[PDB]
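K.L.:
Dropping a structure here in structure tokens format, bear with me for questions.
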Number of protein chains: 2
Amino acid sequence: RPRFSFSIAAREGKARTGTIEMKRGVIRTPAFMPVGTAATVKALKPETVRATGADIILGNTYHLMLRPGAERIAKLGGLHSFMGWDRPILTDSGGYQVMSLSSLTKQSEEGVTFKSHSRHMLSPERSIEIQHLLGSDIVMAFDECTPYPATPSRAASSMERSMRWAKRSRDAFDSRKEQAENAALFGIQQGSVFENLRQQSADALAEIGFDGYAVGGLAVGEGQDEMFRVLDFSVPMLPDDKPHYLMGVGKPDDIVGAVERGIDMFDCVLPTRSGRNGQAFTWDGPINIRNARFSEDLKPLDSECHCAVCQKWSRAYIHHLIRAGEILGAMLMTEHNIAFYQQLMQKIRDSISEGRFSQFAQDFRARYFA
Amino acid sequence: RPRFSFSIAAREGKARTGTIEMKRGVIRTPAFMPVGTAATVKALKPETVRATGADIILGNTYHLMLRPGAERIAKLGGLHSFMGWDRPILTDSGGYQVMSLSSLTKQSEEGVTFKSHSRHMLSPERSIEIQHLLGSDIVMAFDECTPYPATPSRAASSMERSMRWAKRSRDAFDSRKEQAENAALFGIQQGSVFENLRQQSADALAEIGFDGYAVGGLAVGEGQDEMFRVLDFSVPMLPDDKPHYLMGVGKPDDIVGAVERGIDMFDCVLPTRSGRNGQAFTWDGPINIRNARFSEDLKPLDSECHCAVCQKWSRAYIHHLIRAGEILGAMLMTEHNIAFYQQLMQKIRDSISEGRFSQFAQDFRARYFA
Ligand SMILES: N#Cc1ccc(CCNc2nc3cc4nc(N)[nH]c(=O)c4cc3[nH]2)cc1
Ligand SMILES: N#Cc1ccc(CCNc2nc3cc4nc(N)[nH]c(=O)c4cc3[nH]2)cc1
Ligand SMILES: [Zn+2]
Ligand SMILES: [Zn+2]
């Protein structure tokens, strides 16, 4: 396999389905990436993550640089060997998590200094270096996720800094031969909810040139209607022949609508985190397994789901486990939710391939929201 | 397979190896039973428990009657179907856990009333009924685990009550046709550390007649030297042709010494509980994976262990997981510890079969305590 090759096999409107080939494996698109922040997808062995259908997982520069440390992971042979996942890994660059999680931050043109949630530093150069030490397959540019809401002036100033940082990220990545030859680099579009700024950002990223393009600065409290409005004009600004990655999204309906708008890749902690909290995804909408109505329900979590959890255990048993705070409850809920998300992605890919995605989207929504 | 058949295939001194055949499966002896108190062996799928080599697991009358409830489990098809373990299950009778865990208790000749850790009741009749509702394969008599230390007079009075309760347990079990035809009933010897009381208890249980005999009232703070001293005279008092079950034991060295003294079956929360707390068993003694010395150690938990955890992940990774409070850390530590215990039991069985168990015991101790 090549370092990186994205091929589009079928289209319907703005939606695309195809594959990304990389040295460590093939990624089917549209793709959902389970999140493995601290070098583990919470409550799942990597073999289980793979069994659900995942082609690629996400790790985080911010969390891993703090614990166990990037240099340490490199000394131990890299993130893949460390956690036992041999397929592609995309790492976020730290630009979002530092501002989300750190107690104290100092921002400047150089980067961000911060206190661990110990004093630490991130910059385009250090972020790309950390992602190299981790051995990430898809490296994200170091950016600034503009808070929402933002005034046009603040959004512009923020976006402009991110574009300068995108160039620095590109140069740092290219300066490291082993990284440039074996990994891919994605740029991140900013500009808040403003069409002109989104266009300027897209133009700047395309001029620099990346292997893929993320839509950053969304899923930050704006709500679905607004997110979709921004995607409507923002995605067509990106190069058509490269993957489009919507960061931090989202609920099943968010994913369907984003694919309708040209998005190829997604990550979100929702299925894992909410699974541990008792929320199970089903084709008839989410349920909370803690609810007393499930205490004697012998049906599986979802009536059609093909996952190992739905083949073997009842709602009643999983209800008991989650109520009792049992680890197996977190394990079973998480495996089902991740499997559900992968089944959603498979149905999306298949329907686009067959030219019936618009109908799938309509049927999906009618049933999910009934 | 029959309801119950215990066959001894080989002996060495007081040690025996053989099999218990039951309707739901064969149990190789000496046997270790992983503990699954709340209808789950904590942090393991039942398929994983089986993969480690376990032939039988333990459940608890006390915990299950409180949550999710015995009648509820019966309505849902029984404990086996509920948790997804189709092999034999032994259930403790509640006699020990009620006094260990309940906030308030009222003891009488009838049984024990107690407050949930809601007011509840246990008696020989209700305990046997609960174990029936659960669908237990090996049912334990309802007894009283005498506190340690005990005066001879208090130990005698306690033991005498337990023997009356053993007869009531026998009669309750026999009165229920489906239970009597499909399950087995074990009696529990009491008498504290006193040879004469242990003899009286053994005589009383043998007169009633049971499918197996447990040594109760130990692992209650007496320490290994004293436990071994009591086993020295207590085990030979039990019928030779039935299994001997030491309740709540124990560390690897406790198990080896107890087998040398004629014990065939064991249960203990140590490998699961201490696994979650970071203690890993190895042939060179226990280690605490939290220790900083393991942060960059690429070796598996144990150098010889054949488990899936030792095949794939390093000490360094598991150290990181346990330090971070990650669920996968609990999962991996638990699977390894249970697998280690099963490998210990296999080495014990094999060495007895080959007439080299005494040598195995010596070699085991020299290395484990080096
Ligand atoms: N449970 C749950 C749950 C918790 C949080 C979220 C929102 C995630 N939103 C989000 N992640 C992002 C990551 C990002 N990373 C970078 N480097 N840049 C972004 O603009 C960016 C934007 C994001 N927006 C969604 C679901
Ligand atoms: N980690 C850990 C850990 C926690 C506790 C223990 C001690 C367990 N000892 C023990 N369990 C028992 C259960 C028992 N059940 C019944 N029905 N009767 C007993 O005499 C009896 C005696 C026991 N002794 C051992 C390890
Ligand atoms: Zn499922
Ligand atoms: Zn192991």
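Shown for chain B, in order and in Swiss-Prot numbering: 11-127, 131-383.
If you check the header, you will see the structure was determined by X-ray crystallography, 1.4 Å.
Note: Cβ is positioned from N, Cα and C throughout, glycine not excepted.
Okay, so Swiss-Prot annotates it like this:
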type: BINDING; residues: B:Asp102, B:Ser103, B:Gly104, B:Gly105, B:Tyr106, B:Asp156, B:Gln203, B:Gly230; note: substrate binding site
type: ACT_SITE; residues: B:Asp102; note: active site, proton acceptor
type: MUTAGEN; residues: B:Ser103 to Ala; note: Strongly reduces activity
type: MUTAGEN; residues: B:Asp156 to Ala; note: Abolishes catalytic activity
type: MUTAGEN; residues: B:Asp280 to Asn; note: Abolishes catalytic activity
type: ACT_SITE; residues: B:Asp280; note: active site, nucleophile
type: BINDING; residues: B:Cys318, B:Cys320, B:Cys323, B:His349; note: Zn(2+) binding site
K.L.:
I'd like to know which of the binding-site residues listed (B:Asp102, B:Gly104, B:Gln203, B:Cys318) lie near ligand 4, counting only a CB under 6 Å away.
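P.N.:
If the test is a Cβ under 6 Å from any atom of ligand 4, the answer is B:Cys318.
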K.L.:
Here's one to test understanding: among the recorded positions B:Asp102, B:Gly104, B:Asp156, B:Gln203, B:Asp280, whose C-alpha is closest in space to the C-alpha of B:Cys323 (Zn(2+) binding site)?
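P.N.:
Closest by Cα distance to B:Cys323 (Zn(2+) binding site) among the recorded positions B:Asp102, B:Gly104, B:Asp156, B:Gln203, B:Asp280: B:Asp280.
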K.L.:
Please report the Cα separation of B:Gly230 (substrate binding site) and B:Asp156 (mutagenesis position) in Å, rounded to an integer.
P.N.:
10
K.L.:
What is the straight-line CA distance, in whole angstrom, from B:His127 to B:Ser131 across the 3 unmodelled residues?
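P.N.:
A straight Cα-Cα distance of 8 Å links the two sides of the gap.
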K.L.:
Relative to the Cα of B:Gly104 (substrate binding site), which of the recorded positions B:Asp156, B:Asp280, B:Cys318, B:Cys320, B:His349 have a Cα no more than 10 Å away?
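P.N.:
Of B:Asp156, B:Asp280, B:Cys318, B:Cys320, B:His349, within range: B:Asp156.
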K.L.:
Restricting the comparison to the recorded positions B:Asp102, B:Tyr106, B:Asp156, which residue's C-alpha is spatially nearest the C-alpha of B:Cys318 (Zn(2+) binding site)?
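P.N.:
So, spelling it out, the nearest of the recorded positions is B:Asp102.
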K.L.:
Cα-Cα, whole number of Å: B:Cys320 (Zn(2+) binding site) versus B:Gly105 (substrate binding site)?
P.N.:
35
K.L.:
Apart from B:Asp102, B:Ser103, B:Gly104, B:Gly105, B:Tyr106, B:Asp156, B:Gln203, B:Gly230, which residues in this chain have a Cβ no more than 8 Å from the mean position of the Cβ atoms of those residues at the substrate site?
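P.N.:
Here the nearby residues are B:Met153, B:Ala154, B:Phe155, B:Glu157, B:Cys158, B:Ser175, B:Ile201, B:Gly229, B:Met260.
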K.L.:
Roughly how many angstrom lie between the C-alpha atoms of B:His349 (Zn(2+) binding site) and B:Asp280 (mutagenesis position)?
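P.N.:
The separation of the Cα atoms works out to 17 Å.
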K.L.:
According to DSSP, folded down to helix, strand and coil, what is B:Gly105 (substrate binding site)?
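P.N.:
DSSP assigns B:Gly105 (substrate binding site) to coil.
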K.L.:
Which chain neighbours of the Zn(2+) site, leaving out B:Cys318, B:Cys320, B:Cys323, B:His349, have a Cβ atom within 8 Å of the mean position of the site's Cβ atoms?
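P.N.:
What remains near the Cβ centre is B:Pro313, B:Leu314, B:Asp315, B:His319, B:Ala321, B:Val322, B:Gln324, B:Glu348, B:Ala352, B:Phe353.
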K.L.:
Among B:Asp156, B:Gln203, B:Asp280, these being the recorded positions, pick the one whose CA is nearest to that of B:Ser103 (mutagenesis position).
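P.N.:
With Cα distances computed to B:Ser103 (mutagenesis position), the winner among B:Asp156, B:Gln203, B:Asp280 is B:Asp156.
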K.L.:
Tell me the coarse DSSP state (helix, strand, coil) of B:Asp280 (mutagenesis position).
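P.N.:
B:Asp280 (mutagenesis position) sits in a strand per DSSP.
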K.L.:
Checking the recorded positions B:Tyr106, B:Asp156, B:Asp280, B:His349: which ones have Cβ within under 6 Å of ligand 2?
P.N.:
B:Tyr106, B:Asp156
K.L.:
Counting other CB atoms within 10 A of each CB, which of the binding-site residues B:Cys318, B:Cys320, B:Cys323 comes out lowest?
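P.N.:
Sparsest of the binding-site residues B:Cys318, B:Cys320, B:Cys323 by Cβ contacts within 10 Å: B:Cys318.
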K.L.:
When you measure from the Cβ of B:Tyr106 (substrate binding site), how many other Cβ atoms are you left with inside 10 Å?
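P.N.:
So the number of other Cβ atoms within 10 Å of B:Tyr106 (substrate binding site) is 23.
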